[PDB]
There are 2 protein chains.
Amino acid sequence: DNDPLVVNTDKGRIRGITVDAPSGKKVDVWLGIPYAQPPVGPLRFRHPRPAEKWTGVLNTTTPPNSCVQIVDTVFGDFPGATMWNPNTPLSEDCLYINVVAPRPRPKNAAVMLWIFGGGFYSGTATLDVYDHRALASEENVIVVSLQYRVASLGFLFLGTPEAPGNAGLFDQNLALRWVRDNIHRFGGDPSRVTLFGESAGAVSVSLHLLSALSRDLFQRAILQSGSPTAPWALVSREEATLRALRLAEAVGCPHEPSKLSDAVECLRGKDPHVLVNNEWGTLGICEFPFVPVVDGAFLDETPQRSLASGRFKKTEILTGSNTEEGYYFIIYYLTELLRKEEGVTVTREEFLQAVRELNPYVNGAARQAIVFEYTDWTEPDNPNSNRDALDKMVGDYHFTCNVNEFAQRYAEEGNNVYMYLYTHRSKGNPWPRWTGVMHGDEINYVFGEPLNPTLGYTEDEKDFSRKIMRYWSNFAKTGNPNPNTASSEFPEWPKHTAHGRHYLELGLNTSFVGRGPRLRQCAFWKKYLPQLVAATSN
Amino acid sequence: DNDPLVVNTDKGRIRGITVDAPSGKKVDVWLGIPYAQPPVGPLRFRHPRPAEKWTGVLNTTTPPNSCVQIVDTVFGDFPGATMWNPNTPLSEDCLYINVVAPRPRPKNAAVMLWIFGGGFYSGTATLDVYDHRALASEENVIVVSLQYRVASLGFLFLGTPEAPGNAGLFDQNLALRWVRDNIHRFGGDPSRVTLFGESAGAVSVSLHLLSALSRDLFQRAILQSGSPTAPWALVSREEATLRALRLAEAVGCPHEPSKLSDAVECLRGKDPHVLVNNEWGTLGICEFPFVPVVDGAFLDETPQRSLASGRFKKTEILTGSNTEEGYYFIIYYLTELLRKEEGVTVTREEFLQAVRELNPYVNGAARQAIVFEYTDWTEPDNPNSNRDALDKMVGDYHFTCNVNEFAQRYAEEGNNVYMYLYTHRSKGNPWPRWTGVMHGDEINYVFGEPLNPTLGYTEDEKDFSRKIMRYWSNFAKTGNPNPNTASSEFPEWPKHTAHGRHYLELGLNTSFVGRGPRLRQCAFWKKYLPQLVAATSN
Ligand SMILES: *[C@@H]1O[C@H](CO)[C@@H](O[C@@H]2O[C@H](CO)[C@@H](O[C@@H]3O[C@H](CO[C@H]4O[C@H](CO)[C@@H](O)[C@H](O)[C@@H]4O)[C@@H](O)[C@H](O[C@H]4O[C@H](CO)[C@@H](O)[C@H](O)[C@@H]4O)[C@@H]3O)[C@H](O)[C@H]2NC(C)=O)[C@H](O)[C@H]1NC(C)=O
Ligand SMILES: *[C@@H]1O[C@H](CO)[C@@H](O[C@@H]2O[C@H](CO)[C@@H](O[C@@H]3O[C@H](CO)[C@@H](O)[C@H](O[C@H]4O[C@H](CO)[C@@H](O)[C@H](O)[C@@H]4O)[C@@H]3O)[C@H](O)[C@H]2NC(C)=O)[C@H](O)[C@H]1NC(C)=O
Ligand SMILES: *[C@@H]1O[C@H](CO)[C@@H](O)[C@H](O)[C@H]1NC(C)=O
Ligand SMILES: *[C@@H]1O[C@H](CO)[C@@H](O)[C@H](O)[C@H]1NC(C)=O
Ligand SMILES: [Co+2]
Ligand SMILES: [Co+2]
């Protein structure tokens, strides 16, 4: 056939459609290419199974279903909240891929594969924030996004072959194999596959760097605000089984560590929505109920021991954090203090109580070490300082420091690393101005949302998006974000070396290069506090 | 008399002499005016008895004896060591005063009274670095210095009335009463008497702001690198007794707690040089064998309880610290590592051993807090960082942070405080380069030594001398170091507020104003570390 919009995948034929990007430029899109058998009925919790081949031609012109998940109604129809809520119908049948190619269709181009992050409980590839149209048309790259099972439906673990765990990761893995097989027909290059994700999506990307089954399915990796060594990224096999039995109990099912086949069978019987809506029990800040676990097949050792032994892919890494990683999660947790309102502050007394609520597992001597490390000593009682203190102690421990650790290990094992610190507030930020540059703020800019003129981004912000969009893309191409010509509009990004530890600051009016970021506090969490908790355990 | 150089004191008549400052400017000087009975034999260790009235006229024209003390023979004839060594004959007969008045002799000008510091074991007002002429001639102020008993001869304590302790402080006090009684005859204003000292001398100055006795004798105070809250500035009456009995044993006499009167008797019969040369034994860094003690008369409470309540003179204060306070004391103690030579460095392993030796009293969980607080987490194993970390951990604990505490307690008691940070290296510094700005470097500049045409100070340093001489002088005049006209060559020195905590950096090409200085580390010692030691103790 001579129609370019149709493509012959290894399992059948699909038809795409030509759509114009908000930039005016046009791209070809294929939306909702099935990569697996719908994981319904007896297949729930279990690993994905390759899609059955189909007769005739399939219309891949519609954004696919998103996986069954919780919806965020906490702040109602607040744009800053609803933008992360699913914009397609919720279904168990959600395992699909989206492919976007620039026009004219490139001969053989690098492919950027987006694994979304939703803390392993939420998310969809169809979110308007992740728009491939802009990234593809502007950087001349194949942009690909996959859907993966999320929450317990994707991460329930019991130890039995009935609930093996990491089902969502296997969903991603199968989708990666699909890309190697089929991406060339779109103008892709199965050799040059760059994985990029944010938060839990970046955690995923990192696990694919570690995984045996995922090793030779991609080339490079970009990791936004995520790391496999993060406290929330994994959960012990023992806890994961208890979390599952708690879900069984809360939903009405039998809960007995003796007979687990009864639990899974009953759980496969209950409603998907009824299932996901009961996962949330007594959890502290930044801990999610159903996440990856060391299963033996996808991962046979904790990311700690994989990093320590150097057992991870040898390839280039682009990673980094935002300035206020903590605030987002403190806003949803800990809700009476830090309300969604302008000019929020924290009294010294309130701050003292907060470090107890935000680190519920430490002994007090460790708490006092936390209060000392995170208080501003020029002005200890300052209400602004004490609020920002809460952001940093959450943001460092759960995000910034883990990204640093992963970036360092990769560097000292001989790999080229490119670290960033994202310091940019959008003018049109819907959140209170004390929140600053929060978790996931960079996403709008990497996907080239400022280029959409219907959203009144400033002209400087439009240049800024194009700037980091370039860094990202030509890292995916060359393994180095810096252009070949070394331009003025694209400042130099030094390699994050094992000794130097340099990062580029990504902001409007800067080319600043620091060392870190936040090396002292990251040493506090990784070095000092562990040995203090070890000494004061009795 | 019609001879201006002759002065009628309340105990007799004295003849001075007119000489030139090194600058050329001429001043009248009175050297070795006796303010007390020579504390010899029976009067040893005891308080000073006032001067006995003398017949005729006494030629106070020769620099007085220095009190009996040890001489620094550690580095030989090295100028950096010998400048602090006594330059007049050593005698127990040493209780004298020096008065220097400018010409033309002014009608009630300000009075700047210098109390030297030598860790209460050494020092003399006769040192070439304490030359008054330049200060009097260049600032039009009456400059007064006093000799006080140092070491055991001035600070031996046994609880007995024959060894009541603080003898050296009562020496200082009696001399202050002399100045109040007589300074008008020399052309000074008795109400405008300003005390200023360095190290132990500054500690002394602070103890006069606290003391019941010295309370009303002076107006203002200047405190250079010293405060009464410093760890080395006092001892438990209980220790002091043991130190005394340890000396009594070492010198070869009865060391019996049963009767102390038998010990004091012998000590009064022993050679003074023999006494001062046997005081040193088992002592860590920055702790001196015979220092002030809470006696009931001069001080009835620890400077801690005194500062806590608010019982201290309500006056202006000009205080501060140098950048590298610790080095000097680490050069002498801990002498195998950190030799007196260029480009010395400390390995991480050596640094780990040093923190053990320099803080010999802490438990080990505290040492882990110290190694963490004093390490460059940018580059932890840096040999330069590990050497400078040694300076800072000594300099903060024994000096900078105690100055900070004192100044802050005065600020929040509603007094005008002016904090400095001296950051200047003289071009002709005899010590190695790595030492930087050490303890007592400011002295040369406050006393106007650069103005001496025979010495190799640069023209900028000569300006910098006059600048800090001005700040010092018109503080002693007005109560504020800033010029009334608010000039541009003499930058503004903001007030050290209990809230702002601003300090002025005293350096060559800087007018910079910071906060603290070094509040983060000062809070480590004053807030965090004691509560850690409390938690980890059993
Ligand atoms: C600090 O304190 C000292 C004493 O502790 C004060 O006394 C000064 O001392 C000297 C010497 O004693 C005075 O100078 C002269 O005194 C002489 C006394 O005569 C004896 O000594 C000299 C030898 O040194 C010989 O003449 C003789 O052998 C005596 O044994 C006199 O010589 C002088 O007086 C003369 O005056 C006229 C001129 O007017 C001459 O023509 C005569 O020769 C006559 O004898 C002279 O006075 C000195 O003057 C004393 N000072 C004062 C102010 O009187 C010092 O006062 C004090 N220091 C200072 C700098 O003032
Ligand atoms: C996707 O799936 C759909 C359904 O599963 C299917 O659509 C088909 O596409 C063809 C070709 O594009 C269409 O052809 C039409 O055939 C009818 C015959 O009755 C004609 O009447 C149509 O002509 C219309 O053209 C104008 C439309 O603007 C109008 O003026 C007026 O309605 C005319 O009648 C037209 O030629 C048809 O819609 C279907 N047919 C079949 C048999 O499925 C196709 O598989 C996929 N479509 C695409 C384009 O991806
Ligand atoms: C920062 O950017 C602004 C433009 O908004 C401009 O003042 C200048 O380029 C930068 N600041 C400096 C260098 O003063
Ligand atoms: C002071 O230092 C600055 C460095 O920024 C420079 O202007 C110069 O070296 C110095 N200024 C003067 C007045 O010499
Ligand atoms: Co039950
Ligand atoms: Co004995």
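Residues displayed in chain A correspond, in order, to Swiss-Prot positions 162-699.
Any Cβ shown, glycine's included, is placed from N, Cα and C.
For A:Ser360 (active site, acyl-ester intermediate), the same-chain residues lying six or more positions away in sequence with a CB closer than 8 A to its CB are A:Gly278, A:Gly279, A:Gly280, A:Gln385, A:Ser386, A:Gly387, A:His600, A:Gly601. Annotation source Swiss-Prot lists active site, acyl-ester intermediate at A:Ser360.
Look at Swiss-Prot and you will find A:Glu486 (among others) tagged as active site, charge relay system, backed by similarity to another entry. DSSP assigns A:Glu486 (active site, charge relay system) to coil, not to a helix or a strand. All chains included, 28 other C-beta atoms sit within 10 angstroms of the C-beta of A:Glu486 (active site, charge relay system).
Positions annotated as active site, charge relay system by Swiss-Prot: A:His600 (among others).
A coil conformation is recorded for A:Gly280 (variant position) in the three-state DSSP classification, outside any helix or strand. A natural variant is reported in Swiss-Prot for this position, A:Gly280 to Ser, and the note states: In strain: YAO; confers resistance to insecticides.
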Go through A:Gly280, A:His600, the listed recorded positions, and name the one with the sparsest Cβ surroundings, counting other Cβ atoms within 10 Å. A:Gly280
